[PDB]
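Notes for the one structure printed next.
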Amino acid sequence: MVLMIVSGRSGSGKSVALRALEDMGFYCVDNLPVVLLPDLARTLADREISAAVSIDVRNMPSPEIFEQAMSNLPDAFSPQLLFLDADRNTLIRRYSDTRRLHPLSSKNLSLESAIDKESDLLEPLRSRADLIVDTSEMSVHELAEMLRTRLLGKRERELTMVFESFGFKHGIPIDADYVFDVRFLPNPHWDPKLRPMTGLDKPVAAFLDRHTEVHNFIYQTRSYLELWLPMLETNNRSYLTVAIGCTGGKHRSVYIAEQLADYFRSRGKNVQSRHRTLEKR
Amino acid sequence: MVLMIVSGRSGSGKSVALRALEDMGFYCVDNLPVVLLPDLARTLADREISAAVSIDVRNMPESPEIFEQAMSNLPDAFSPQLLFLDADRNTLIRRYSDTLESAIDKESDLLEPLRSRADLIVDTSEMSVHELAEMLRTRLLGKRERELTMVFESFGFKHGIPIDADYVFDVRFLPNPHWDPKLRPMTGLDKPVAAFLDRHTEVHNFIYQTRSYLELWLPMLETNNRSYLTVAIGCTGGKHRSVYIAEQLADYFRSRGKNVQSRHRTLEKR
Amino acid sequence: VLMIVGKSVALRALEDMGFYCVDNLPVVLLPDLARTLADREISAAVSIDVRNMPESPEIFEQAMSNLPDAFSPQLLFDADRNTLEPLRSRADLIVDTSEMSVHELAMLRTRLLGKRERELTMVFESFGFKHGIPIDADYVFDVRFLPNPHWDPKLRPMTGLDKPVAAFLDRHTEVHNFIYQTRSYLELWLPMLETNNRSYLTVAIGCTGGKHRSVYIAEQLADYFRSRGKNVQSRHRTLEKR
Amino acid sequence: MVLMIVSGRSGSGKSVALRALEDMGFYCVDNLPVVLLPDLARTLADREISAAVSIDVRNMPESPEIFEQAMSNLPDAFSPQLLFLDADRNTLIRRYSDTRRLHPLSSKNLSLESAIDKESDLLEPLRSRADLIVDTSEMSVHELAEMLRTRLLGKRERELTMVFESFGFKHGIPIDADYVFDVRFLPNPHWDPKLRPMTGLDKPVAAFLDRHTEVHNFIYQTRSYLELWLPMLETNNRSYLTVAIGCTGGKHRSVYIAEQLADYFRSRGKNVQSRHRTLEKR
RNA sequence: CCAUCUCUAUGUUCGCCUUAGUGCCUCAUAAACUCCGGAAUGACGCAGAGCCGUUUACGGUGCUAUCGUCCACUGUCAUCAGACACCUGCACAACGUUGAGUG
């Protein structure tokens, strides 16, 4: 079935996280090179007990050895990279509140410096990290609840990006996530010679390019979304949906919509574009 | 170009009008008593971007004969609009007290020669900052004479989405105050509630980042005599999370903007 | 040296002394983790429960037979069921936490190879330079550089012990960084001091105000020493109210 | 006369500092072009005021040699000093947000997130030039105002004096000290009666002292500790600072450690003084 | 909402306790040992003034994959049809109701 791994600089609540995983029901352990230990945790796999592990300065290995252990993987349990982290100031505060002894800086380093040295040694495993959830602002009560759910959803499904334009005359869809209007932008019914020519039309699309100013918004919007996009990825939405609102498909400038479905698609997104209003009712 | 000046009695919030300058995009500088302000006007002429400036009593130059020398030094590249504003004296008497009106009254006399040179004199005690500003917008910036009422709504998805609007924004990604069982019944309008949210840094990040966007298309939206405009925000439970966000966006417009409303339709029920 | 193990707190306690430790080690993994441990050459302990325990303790007996003696095993084992066989019988020790608690546990000092050969006292002290420094002490520490509540008059009246006051302090990280390093300093020489006939040992902390800005510091220092287990009582010299 | 300049990370809330200067009485000008600054100093010369100004991030030179060339244009009779003020990105944003409105440039150029990040570069020249770097990372809007009162004579703090003063537990402890550490943990080679009459500053004993490398390791961690908040102590302007190490006999033990410490600052470059009072004769 | 007292950054001075060890016919290791004055402000305090009636018993699922496809028109309040998902005792103290209690 599955292998889970935890990581992050203290304050990550990697121990608060380990609580959540037995609550999850995965197997629970503290610290070891355990390079050949997952073969014997394969005994855990014989018992059908999905697994969970944590890594820290205490469980620190050689990056070569960290990935040598990734190499020594019984595939039956598939490790799922989960790391957490936050700004030095807070992590420090949190560790401090704990009487947890230390980052074990035998070098007699200070703690703030220790926080810095730590990110370096946690850098090889934090670059291999796959799910990264910051803990910077959550008190012990707030960390656990968010964690319960995020961990709980555990959805493999990625996000099918959906772009859509419509006509308010019929109205605004019911299934989108974000609702934008651009009636203010140039009109296709304007130059009614082009009014029949849909917005998708290439020469009409040449008239769309004219307004690089509109293209400002294209970029602006493009970015606006980008900002929350990473944020969005963690949740179990199977698909992200967005609605663009015009009076008709002509003004839809689904070109733009498709240039944003193509711009996000250039970024590498799963655009599953739709122009439902264009299609027959 | 357009050149502003600001003057008035101490405690009249000339600074508020200097802050109002930047809302209209104007560069400004604090406490410039120099008559090389014209030299400053060259630097601003090289920029060629309209700006503004004010006059403290420190700026009061003992010789207003020197004040007209400066305006003579001031070039064609800019045009001086004399703004003078003394609030109800009681308001002025009331205003100074925070974290008499006679020692101050002396300096009003000192400002009396330039207020005679003032294009206008305006009591700001009653005019709301946004309203007086719009007045200052319609007086100097010729703010268009149309009335685009602004509306802000907070709702929940399960109850649907109010049709009467141009904009909607989910916030489910923003951190939820419901994690706390004590504040789960606590409504969004509640101040303890405000706290969980305010503490969440990112929240504040969506607040103005988001506000930014609205502004980006706001001048483009003003035209077309939009009789009205509405924007809404939604939460899985519109009762708590979305309220502070829509309310936070609403205060920006109350101030920077004008004709904004607050509509928690989700809880408007009974 | 090696050991075999509110059992979690106890585990916390073993590494607080200095024991590298680990939780939930399957039995066959112990002789193998005693090879890794041999790399460490440091005293060790591990906590094992029923979920980890095998249906047959023959695996445990075989592991104890295969256990590297280079590391000397030690065994330990409850509470009243209101407050809550084959190898708990093998446990040389059996201890009850039904009413026994953290300082009482800090038992482990006598249970540890260490034993009470002498008594040592931790008496933590707060004072202001305005009346004068302590009549006598061992260590002294200005704390003025730390953020000061005097800034906010809201708390100006309230002393440090006051929780509202504690709060102003808590947000300030430097405090935590200052409180953390300091603890350590004392940790470093505490053993040598411990290895002495010194009857008592009194640190003292000074903020000019002499109340709000320092007592808390020493109260946080007093609660860390109490968690460690060392006898700890404090005297606000300014607040004796004489 | 005196001259002052303030700047820092946008969100430093440097604005309150203006009010702080205005409460002191300094003539406060804001967002002034750098080109106009030197003339400003000249007109201020007969103004007879300790000059004060704030450097807007908006006042970004786009010419670092020219920016250095205006700071150099500075005329006489006015004494410059640079104030910096920064804090955490996270802390700043909330504060920035508190700015009801602001445009850190980033107009069709960036989102707030990295305006401060590029600012770091824009301010790097300023931060280099900085003379009194400060942070408001935690001061709340109400508690920061009171922090501003910290301003005090650069002349008094101008003294970096710090002292290492031996004393004798037998006789007592000094009335003057901020850090006092008993340190009677390290061995007493003085217990050896042959070594007992070795001097308070005996040079031969240093081998016995070296023999207790664990006593010399002590020093390492001791330093390590001391330096942690030494910059924080710099703020006080306590014209001098005081650190005392005592021993019942006194110098036969303490005089050696301090010596090393003083040296440790005869290399770092700190004004250290070593007066062994225990080594005092009626 | 109190003049006007009193308490709330920096720098100046203040001696002895027979316990352990290097005399000399009386000066040495560990334990026991406590006091003020000179230049910021806040807190109170008795110079105005001001007076909300004071209040303090108990009630709310709000936790999250399709979809409600006329809003009808011709210049909309459809939540309401649900898949149903289940529910750590200072941040940490609401908004309704209610004790209790004068303006």
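Chain B residue numbers are taken from Swiss-Prot; in order, the displayed residues are 1-99, 112-282.
When the header is checked for method, it gives electron microscopy, 4.3 Å.
Placement of Cβ uses the backbone N, Cα and C atoms for every residue, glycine included.
The local packing around B:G11 (ATP binding site), expressed as other Cβ atoms within 10 Å of its Cβ over all shown chains, amounts to 17. Taken from Swiss-Prot, the feature ATP binding site covers B:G8, B:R9, B:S10, B:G11, B:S12, B:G13, B:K14, B:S15, and the record attributes it to sequence analysis.
Long-range Cβ contacts of B:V57 (GTP binding site) within its own chain (separation 6+, distance under 8 Å): B:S10, B:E119, B:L122, B:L123. Marked as GTP binding site by Swiss-Prot on the basis of sequence analysis: B:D56, B:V57, B:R58, B:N59.
Under its mutagenesis entries, Swiss-Prot includes B:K270 to A with the note: Lack of activity. Does not bind GlmY and GlmZ; when associated with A-281; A-282 and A-283. According to its DSSP assignment, B:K270 (mutagenesis position) is coil. Using a 10 Å radius centred on the Cβ of B:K270 (mutagenesis position) and all shown protein chains, the other Cβ atoms total 19.
On its own chain, B:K281 (mutagenesis position) has no residue at least 6 apart in sequence with a Cβ closer than 8 Å to its own Cβ. Under mutagenesis, Swiss-Prot gives B:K281 to A with this note: Lack of activity. Does not bind GlmY and GlmZ; when associated with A-270; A-282 and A-283.
According to Swiss-Prot, the experimentally introduced change B:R282 to A is described as follows: Lack of activity. Does not bind GlmY and GlmZ; when associated with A-270; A-281 and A-283. Cβ neighbours within 10 Å of B:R282 (mutagenesis position), excluding its own Cβ and spanning all shown chains: 3.
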Sparsest-packed of the listed binding-site residues (B:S10, B:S12, B:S15, B:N59) - C-beta count within 10 angstroms: B:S15
Among B:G8, B:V57, B:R58 (the binding-site residues), residues with Cβ under 8 Å to chain D, listed in sequence order: B:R58
Straight-line CA separation, B:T99 and B:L112, 12 intervening residues not modelled, Å: 17
Binding-site residues: B:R9, B:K14, B:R58 - member with fewest neighbouring CB atoms within 10 Å: B:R58
Any further residue of that chain within 8 Å (Cβ to the Cβ centroid of B:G8, B:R9, B:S10, B:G11, B:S12, B:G13, B:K14, B:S15) of the recorded ATP site: B:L85, B:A87, B:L92, B:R95
Among B:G8, B:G13, the one of these binding-site residues whose Cβ has the fewest neighbouring Cβ atoms within 10 Å: B:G13
Minimum Cα separation from B:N59 (GTP binding site), reported as the residue among recorded positions B:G8, B:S12, B:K270 that achieves it: B:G8
Close recorded positions near B:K14 (ATP binding site), where close means Cα within 10 Å, chosen from B:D56, B:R58, B:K270, B:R282: B:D56
Coarse DSSP state, helix versus strand versus coil, of B:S15 (ATP binding site): helix
Rounded to the nearest Å - Cα separation of B:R9 (ATP binding site) and B:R58 (GTP binding site): 12
